[PDB]
Amino acid sequence: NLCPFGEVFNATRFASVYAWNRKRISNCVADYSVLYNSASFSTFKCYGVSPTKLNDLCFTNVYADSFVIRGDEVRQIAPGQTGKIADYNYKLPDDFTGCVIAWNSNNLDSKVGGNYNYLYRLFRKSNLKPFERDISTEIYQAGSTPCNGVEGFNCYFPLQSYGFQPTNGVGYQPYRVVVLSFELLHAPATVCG
Amino acid sequence: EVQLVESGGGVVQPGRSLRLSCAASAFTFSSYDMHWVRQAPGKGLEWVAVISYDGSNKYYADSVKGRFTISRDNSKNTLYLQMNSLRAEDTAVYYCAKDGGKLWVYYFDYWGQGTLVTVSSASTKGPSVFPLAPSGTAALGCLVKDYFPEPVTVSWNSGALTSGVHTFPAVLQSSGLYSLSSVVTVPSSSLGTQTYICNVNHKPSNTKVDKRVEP
Amino acid sequence: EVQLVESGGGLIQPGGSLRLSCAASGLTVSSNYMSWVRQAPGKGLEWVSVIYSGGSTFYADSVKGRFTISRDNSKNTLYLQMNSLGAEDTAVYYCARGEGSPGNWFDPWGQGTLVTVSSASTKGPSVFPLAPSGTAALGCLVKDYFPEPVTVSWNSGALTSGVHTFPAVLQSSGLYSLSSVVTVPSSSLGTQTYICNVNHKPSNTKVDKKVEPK
Amino acid sequence: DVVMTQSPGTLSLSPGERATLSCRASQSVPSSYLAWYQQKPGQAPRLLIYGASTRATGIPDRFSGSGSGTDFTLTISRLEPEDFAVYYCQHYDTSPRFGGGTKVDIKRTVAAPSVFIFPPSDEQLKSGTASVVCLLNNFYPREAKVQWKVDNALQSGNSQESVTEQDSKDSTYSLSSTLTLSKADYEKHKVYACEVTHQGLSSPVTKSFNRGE
Amino acid sequence: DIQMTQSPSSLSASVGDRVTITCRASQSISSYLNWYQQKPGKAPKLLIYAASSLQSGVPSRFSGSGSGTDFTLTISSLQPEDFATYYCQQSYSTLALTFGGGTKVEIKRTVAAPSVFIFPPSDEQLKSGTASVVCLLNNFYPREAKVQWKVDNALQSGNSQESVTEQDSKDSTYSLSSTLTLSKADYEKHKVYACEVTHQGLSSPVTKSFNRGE
Ligand SMILES: *[C@@H]1O[C@H](CO)[C@@H](O)[C@H](O)[C@H]1NC(C)=O
Ligand SMILES: [Cl-]
Ligand SMILES: [Cl-]
Ligand SMILES: [Cl-]
Ligand SMILES: [Cl-]
Ligand SMILES: [Cl-]
Ligand SMILES: [Cl-]
Ligand SMILES: [Cl-]
């Protein structure tokens, strides 16, 4: 039967980028033609593979990651990028194989009084590895004196809220991202086009 | 032995539409992805669009997105490019290109010969052809002057005279029209015996001119 | 006791290089967003570069390819290497914690250090007294120095009320000159010593001039 | 790519009045991205308000911000002499950006200057140069005229002027005019004088000394 | 976007030489790097795909190497027909395919003297109003040749325009056509119409002239 890409794309609620969702897709026939030629995507970029080639390829597992970020930040969901998102929230490898798909979700994810449910990690000691997920909410120590879980000077809550309002500039409006990763092991493939 | 034949290029005004076609042969056309690539006069190569084997998936470069349209008829083995709202920057030679299918990624293994698209609000004027009579061999030729736009095809003796022919690139004189020179060197012996006629053809203005060149 | 203390400013020739420093106390440089903001003479603020705690670096278009931001954890200090410097790079350079984004604003700020890009040479100032005759006036003339700045205090900072230190004027010879004056009651002239403390930072020329009547 | 524009360029108000500074944006910027900074003369900028309306630590209660979208406002409820500074708005899109800044000049009543003239020191004369300094102390408004007279001959081309910023405590200006001559030219004349005209003076004020006495 | 930087922009090499072209990428593109050859007026042709794979039918003197950001195209033995402009093209970003600037390869050969021919304006053209004087330099090397129009021994500049053919696939020589355009009124005003040619293969400048209506 068919791979369930719709449960990822058509989902009514999306994850925050720091707690990005991953759906592991296995043991199914993937119909990329219908998936791609569907909604209108403001961003569609593939690396190491053509979108029109996926129907001929077989993979051991396929990963579909999804989250929400700012408009100005979509450029960071790409190989070899840096910034608050790529460093501290969601990181693709330099040799990334797969596709990044983004579309404006201002009608669904912004609120008149500001949507503060979507967050991104603002402070972190070091950068994330590729495909690493950090859901910690420990107070960030920006100075010498420890925090002991109490916010204060040099002691910051690690996550910040976007506050999406429906009439912000497009650079500040929420965008829904889906990232398709294609895992090729030396094992029998379970996903073919 | 894979062939791609383009057609449909010509003259078009800013804001108007035009449709280019690409007929494929001698390979399983309905199972390969097809591309359009263009090259503005004197500039480099720019990828334009791609279409999937079944025509379902289409992808465009940012410079023509929402403005051009790519399509294909697999029963006719023809690739199409629909160009609307043509700006001055769209003036280029448009190639179609077969993929290759040996990689996971796009590349261009076979190219079409390209067709020229000139976005302009000028008038398609036919060329004027004048001889260049000769005065230790000799040289004679023809002068294609005051025509627009590119190109003009010049042969000698309807394609029989090949060796020793030099057709110079056109030059855009101050009048906005083009001026072209085509010469051919022949032995000074056969000058009043052999006949020389240059074959000028200007498809944009539909002009075919044969001129006698005698000393 | 949070501070950002800058150094490394002064005179450099066109096309030369220079490295600014920003020593921190009360915060950890390697654990913060650390930025450089600069201010050309008489002009507004311009963001220049930022280093993230994770190591990422970003630069304004006006400095890309020529500036390099860095830090030293053991010295808890931020740096800015400035190469291929030109006249548009002449400015007061501030360091600051943060990036100017929500939850991450520029705070605190360094005191600033002035960088002067010119082909001239460093000259120390000469200090001369402006001797007085209800209230009198006295001061110090600081003449013929380059580049900027000089700072002037009075009685080692113990005298601040009524002090006016004028902005430097570029003399026709290409050296600056300024004057610092202060108004005092005329009765204290014979029973209160007045010294002006001149500091020309680009040359470390510290001069103390007692201003007495004649 | 979101440009901000501050208005007006300069603001001239009296102590106790209400100061309104605008920061307009081409596109609508969320309020949590807007900040205000204060820079006093010769000092580093200081963070006043962040998130459009949240006051920074230790900032007096008279400073307040508000607005959203394309129009942000910084308000100085009761204006004080020490509030003389330049105020910048600042936001973040793809990189940090600063507005052009708004200058807040402080209005004051007329104040005539105290004029002083200083002869060149003997230490400078030995070097071959004479600097004669004329001081105009604590006046308002800024417009003043200083004329040097050497032996009753008006001088032009050999003097330079410098004016301080508005004083943070009394909002007055101070001016310094320096007459420069060679030692040789300085010994040729006896009476050195600067004539000062100002709105606060009913008649021009002249301060002179005689070389030697 | 991914920028492809090709160096050198242009190169001169003789037949039999080893030619190497360098293509650099703004970021790692794995091995998806392809090379194309484009003759003058002809469509590009694939030489190498995936950094080092030889396209079917391409001669063996072509090869490629490299990975990450630095890639190379090599012609082990330059042949005359190898005169063209050579492009690299990255295929790692499949929906933003970008090309390099291109490297034009020119064939270096021995000096060839030009054969100069001058043509008077035709009688069919004089009936129309304009008059064109054509001068032809044929089968010379190098391309650098000076064409000087002299009308009654008066130097002419600005009335003509040159046109050069691309290097011949057979003997690697160029050819030039200078068209001295002028009205009929300016034509009968004078008599002598000459064409001076200065070239590296000429021991002294050669001039081909004619008198009007003789
Ligand atoms: C999402 O739902 C629409 C109908 O509401 C359907 O047409 C579309 O195919 C769905 N998307 C996917 C990826 O299944
Ligand atoms: Cl809103
Ligand atoms: Cl088929
Ligand atoms: Cl194939
Ligand atoms: Cl400079
Ligand atoms: Cl941000
Ligand atoms: Cl100074
Ligand atoms: Cl907000």
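Residue numbering for chain A follows Swiss-Prot, covering 334-526 in order.
So this one's X-ray crystallography, 2.2 Å, going by the header.
Using the three backbone atoms N, Cα and C, a Cβ is placed for every residue, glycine included.
Listed features, source Swiss-Prot:
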{"type": "MUTAGEN", "residues": "A:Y453 to F", "note": "Decreased HLA binding to NF9 epitope. Increased binding affinity to human ACE2"}
{"type": "MUTAGEN", "residues": "A:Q493 to Y", "note": "Reduced host ACE2-binding affinity in vitro"}
{"type": "MUTAGEN", "residues": "A:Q493 to N", "note": "Reduced host ACE2-binding affinity in vitro"}
{"type": "MUTAGEN", "residues": "A:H519 to P", "note": "Increased resistance to human covalescent sera neutralization"}
{"type": "VARIANT", "residues": "A:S371 to L", "note": "In strain: Omicron/BA.1"}
{"type": "VARIANT", "residues": "A:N440 to K", "note": "In strain: Omicron/BA.1, Omicron/BA.2, Omicron/BA.2.12.1, Omicron/BA.2.75, Omicron/BA.4, Omicron/BA.5, Omicron/BQ.1.1, Omicron/XBB.1.5, Omicron/EG.5.1"}
{"type": "VARIANT", "residues": "A:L452 to R", "note": "In strain: Delta/B.1.617.2, Epsilon/B.1.427/B.1.429, Kappa/B.1.617.1, Lambda/C.37, 19B/501Y, Omicron/BA.4, Omicron/BA.5, Omicron/BQ.1.1; Contributes to cellular immunity evasion and increases infectivity"}
{"type": "VARIANT", "residues": "A:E484 to K", "note": "In strain: Beta/B.1.351, Eta/B.1.525, Theta/P.3, Iota/B.1.526, B.1.1.318, Gamma/P.1, Zeta/P.2 and Mu/B.1.621; May enhance affinity to human ACE2 receptor"}
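Recorded features from Swiss-Prot, shown on the structure.
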residue	record	Cβ within 10 Å
A:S371	variant position	12
A:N440	variant position	9
A:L452	variant position	19
A:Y453	mutagenesis position	23
A:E484	variant position	10
A:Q493	mutagenesis position	20
A:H519	mutagenesis position	5
**Prompt:** Given the recorded positions A:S371, A:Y453, A:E484, which one's Cα is the least distant from that of A:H519 (mutagenesis position)?
**Reply:** A:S371
**Asked** Could you state the CA-to-CA distance between A:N440 (variant position) and A:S371 (variant position) to the nearest Å?
**Response** 18
**Request:** With A:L452 (variant position) as the reference Cα, tell me which of the recorded positions A:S371, A:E484, A:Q493 is the closest one.
**Result:** A:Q493
**Fill in**
Those recorded positions from A:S371, A:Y453, A:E484 that fall inside 10 A of A:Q493 (mutagenesis position) by CA distance are A:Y453
**Fill in**
The answer for which recorded positions (A:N440, A:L452, A:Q493) have a CB under 6 A from ligand 1 is none
**Fill in**
Per DSSP (three-state), A:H519 (mutagenesis position) is coil
**Asked** Which of these recorded positions, A:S371, A:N440, A:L452, A:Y453, A:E484, A:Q493, are close to chain C by Cβ (under 8 Å)?
**Response** A:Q493
**Request:** Please state whether DSSP places A:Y453 (mutagenesis position) in a helix, a strand or coil.
**Result:** strand
**Separation of alpha carbons, A:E484 (variant position) and A:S371 (variant position) (Å)** = 46
**Asked** Rounded to a whole number, how many Å is the Cα of A:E484 (variant position) away from the Cα of A:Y453 (mutagenesis position)?
**Response** 18
**Request:** With H, G and I counted as helix, E and B as strand and the rest as coil, say where DSSP puts A:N440 (variant position).
**Result:** helix
